[PDB]
Amino acid sequence: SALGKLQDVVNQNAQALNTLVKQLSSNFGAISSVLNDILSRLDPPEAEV
Amino acid sequence: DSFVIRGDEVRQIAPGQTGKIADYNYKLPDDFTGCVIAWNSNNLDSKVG
């Protein structure tokens, strides 16, 4: 518990990167989180929306 | 573009609308601007027999 500042900074950066990667896999109200499946299942208008 | 179709084919004549006849005969683009004027011709395009 002596190098707390550097460890905290590194942990914050790693947490931000991990949060971004996880948020990449969010639906955001869409049918699916992967675009290939959305293109396969839906017609061009609904898939585009 | 002037043509003659059946009753239910009117719906298929639309931008972004799926359909066998629309995909095989005449399809509107996704970014289509403009429109369709459809009128009944039961007294002109229909003959007995």
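Shown for chain B, in order and in Swiss-Prot numbering: 398-446.
This deposition comes from electron microscopy, 2.9 Å.
Cβ atoms are placed via backbone N, Cα and C, with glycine included.
Under its natural variant annotations, Swiss-Prot gives B:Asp405 to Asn the following note: In strain: Omicron/BA.2, Omicron/BA.2.12.1, Omicron/BA.2.75, Omicron/BA.4, Omicron/BA.5, Omicron/BQ.1.1, Omicron/XBB.1.5, Omicron/EG.5.1; complete loss of interaction with host integrins. Quoting Swiss-Prot on the natural variant B:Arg408 to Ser: In strain: Omicron/BA.2, Omicron/BA.2.12.1, Omicron/BA.2.75, Omicron/BA.4, Omicron/BA.5, Omicron/BQ.1.1, Omicron/XBB.1.5, Omicron/EG.5.1. A natural variant is reported in Swiss-Prot for this position, B:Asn440 to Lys, and the note states: In strain: Omicron/BA.1, Omicron/BA.2, Omicron/BA.2.12.1, Omicron/BA.2.75, Omicron/BA.4, Omicron/BA.5, Omicron/BQ.1.1, Omicron/XBB.1.5, Omicron/EG.5.1. A natural variant is reported in Swiss-Prot for this position, B:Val445 to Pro, and the note states: In strain: Omicron/XBB.1.5, Omicron/EG.5.1. One natural variant catalogued in Swiss-Prot, B:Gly446 to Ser, is accompanied by this note: In strain: Omicron/BA.1, Omicron/BA.2.75, Omicron/XBB.1.5, Omicron/EG.5.1.
Locations of recorded Swiss-Prot features on the structure.
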residue: B:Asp405; record: variant position; DSSP class: coil
residue: B:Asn440; record: variant position; DSSP class: coil
residue: B:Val445; record: variant position; DSSP class: coil
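The Cα atom of B:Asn440 (variant position) lies nearest to that of B:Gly446, taking the variant positions B:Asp405, B:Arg408, B:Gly446 as the candidates. Summary: among the variant positions (B:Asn440, B:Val445), the fewest other C-beta atoms within 10 A of the C-beta are counted at B:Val445. Cα-Cα distance from B:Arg408 (variant position) to B:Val445 (variant position): 26 Å (rounded to the nearest whole number). A straight line from the CA of B:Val445 (variant position) to the CA of B:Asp405 (variant position) spans 21 Å. Annotated pair B:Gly446 (variant position) and B:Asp405 (variant position), C-alpha to C-alpha distance, rounded: 22 Å.
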